[PDB]
Amino acid sequence: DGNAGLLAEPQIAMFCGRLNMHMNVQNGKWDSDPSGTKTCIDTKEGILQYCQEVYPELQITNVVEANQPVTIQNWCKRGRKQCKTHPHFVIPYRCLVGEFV
Ligand SMILES: [Cu+2]
């Protein structure tokens, strides 16, 4: 079973020119890049590394594209500032937790 007390699954969302977003599993909201500097990544390995960076304690071992597109409002385009605009939608990547054997 999963944790009902956590509104969402770990995921990252990218849109080149803007800061990467990730899902806050506690509240179900998209949070901006923790360092406030990282934008889109073009390799699967780079995405996995990023999942591991923003979810350091989740033991993320793989990533896969999500099935549904998602809209994110007022996306952060730099710093952790300058982020009030029209909606954009992207297909997120799910950060998958492996079961270690
Ligand atoms: Cu736009």
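Numbers in chain A come straight from Swiss-Prot, and the residues shown are 23-123, in order.
In case you wondered, yes, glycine gets a Cβ from its N, Cα and C as well.
Sequence-distant neighbours of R100 (heparin binding site) (same chain, 6+ apart, CB under 8 A from its CB) are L41. In the three-state DSSP assignment, the secondary structure recorded for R100 (heparin binding site) is strand. Taken from Swiss-Prot, the feature heparin binding site applies to 96-110, supported by experimental evidence.
Listed in Swiss-Prot as a mutagenesis experiment, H108 to A is described as follows: Loss of the copper binding site in the GFLD subdomain; when associated with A-110. Taking a C-beta cut-off of under 8 Å and a sequence gap of six or more, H108 (mutagenesis position) has no contacts in its own chain.
Among the mutagenesis experiments that Swiss-Prot reports, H110 to A is described with the note: Loss of the copper binding site in the GFLD subdomain; when associated with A-108. Secondary structure at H110 (mutagenesis position), as computed by DSSP, is strand.
Listed in sequence order, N96 are the same-chain residues six or more apart from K106 (heparin binding site) with CB atoms under 8 A from its CB. With a 10 A radius on its CB, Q104 (heparin binding site) counts 12 other CB atoms from all the protein chains. Counting every protein chain shown, 13 other Cβ atoms lie within 10 Å of the Cβ of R102 (heparin binding site).
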